[PDB]
Amino acid sequence: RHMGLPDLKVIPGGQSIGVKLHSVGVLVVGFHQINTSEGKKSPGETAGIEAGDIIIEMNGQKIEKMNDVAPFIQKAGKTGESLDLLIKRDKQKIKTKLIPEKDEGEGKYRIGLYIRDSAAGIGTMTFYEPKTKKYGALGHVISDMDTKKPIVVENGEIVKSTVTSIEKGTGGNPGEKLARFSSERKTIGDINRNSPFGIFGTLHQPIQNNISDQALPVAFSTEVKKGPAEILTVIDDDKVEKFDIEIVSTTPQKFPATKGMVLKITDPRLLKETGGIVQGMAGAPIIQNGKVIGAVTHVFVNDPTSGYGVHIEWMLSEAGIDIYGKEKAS
């Protein structure tokens, strides 16, 4: 019948980062036509496959790279009996046995599958808790360009990145950032979870922002207030700077959900230099009243001065971190 639980504290990020997600197996993103002696049909569609299907094992053999199919295509022609490889749909394994045609120009065989092995993106680091070195970034799920389903994580990594310029566009929406991944390929964290609330990993060594590198308390949504707030993000080189914003509206979500705050960009400098929210600000953290309250997750389709944010506690849950202050052993 006693009292006294402690408060959880994270360090705001704001650094521009590159994100590389290595999918489990390889990811089928679509289907492809190959030349048949008589008629024209595609094996994968007939075999029993669809966009977003992950081909973890080819005839019982696990695949870890795009190059892994190169020995398989020649070998598949020779035996020519069936391709019985197993796919993974959601959490359900699916086994389809189908046979390879050929590509006329090269003179080699074809599989008729369009496939990709990874996803790549520029975003913003949201926070890291120091004792566990764990970090949360992006605030939203990473998806495939064509399938629009989530990349299932084998592993992944993050890197420093830079904003080299902002370019006006005569045709289309005007303001666009051009960003620079790290060709030194220094992996500062790994990625162990691609989630609706973001990508969560362990950092190699603590990072710095030179603006807000002191652990702050984290808020529940009932504590969010309409009105001024602040964000952290990079608009020149790799320097993280504060930007005045406003919580236009805030919902006290009673279960995990995506768009718990509506936001408005009111800082003049950002309003000039980007017009508001633009690409790479996907993990940029939102600080109100000395508390980290969330991350920038969306721009309005037709309003770059307004957007959405995700409440911090759904990110913290996904990251294994208890927000009530409890601590796990070892």
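One is the number of the first residue shown, and numbering goes on along the chain from there.
Technique stated in the header: X-ray crystallography, 2.5 Å.
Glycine too: its Cβ is placed from the backbone N, Cα and C atoms.
Feature annotations, reproduced from Swiss-Prot:
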- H140: active site, charge relay system (ACT_SITE)
- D267: active site, charge relay system (ACT_SITE)
- 5-91: domain 'PDZ' (DOMAIN)
- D117 to L (Swiss-Prot position 213): No effect (MUTAGEN)
- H140 to F or N (Swiss-Prot position 236): Inhibits spore formation (MUTAGEN)
- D144 to L (Swiss-Prot position 240): No effect (MUTAGEN)
- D146 to N (Swiss-Prot position 242): No effect (MUTAGEN)
- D146 to L (Swiss-Prot position 242): Inhibits spore formation (MUTAGEN)
- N194 to I (Swiss-Prot position 290): Sporulation deficient spores (MUTAGEN)
- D267 to L (Swiss-Prot position 363): Inhibits spore formation (MUTAGEN)
- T297 to I or N (Swiss-Prot position 393): Reduced binding to PDZ domain and sporulation deficient spores (MUTAGEN)
- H298 to D (Swiss-Prot position 394): Sporulation deficient spores (MUTAGEN)
- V299 to E (Swiss-Prot position 395): Reduced binding to PDZ domain and sporulation deficient spores (MUTAGEN)
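The mutagenesis positions near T297 (mutagenesis position), taking a 10 angstroms Cα-Cα threshold over the set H140, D144, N194, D267, are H140. In terms of C-alpha distance, the listed mutagenesis positions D117, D144, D146, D267, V299 place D144 closest to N194 (mutagenesis position). If you compare Cα positions, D146 (mutagenesis position) sits closest to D117 out of the mutagenesis positions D117, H140, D267, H298, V299.
Rounded to a whole number, the C-alpha distance linking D117 (mutagenesis position) with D144 (mutagenesis position) is 10 angstrom. Residue pair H140 (mutagenesis position) / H298 (mutagenesis position) shows a Cα separation of 9 Å. Note on the domain 'PDZ' (5-91): DSSP counts are 19 helix, 32 strand, 36 coil. In the three-state DSSP scheme, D117 (mutagenesis position) falls into the strand class. The two recorded residues, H298 (mutagenesis position) and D267 (mutagenesis position), show a Cα separation of 18 Å. Remark: of the mutagenesis positions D117, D146, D267, the most isolated position is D146 (fewest other Cβ atoms within 10 Å of its Cβ). The C-beta environment of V299 (mutagenesis position), restricted to residues of the same chain at least 6 apart in sequence and closer than 8 Å, consists of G276, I277, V278, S306, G307.
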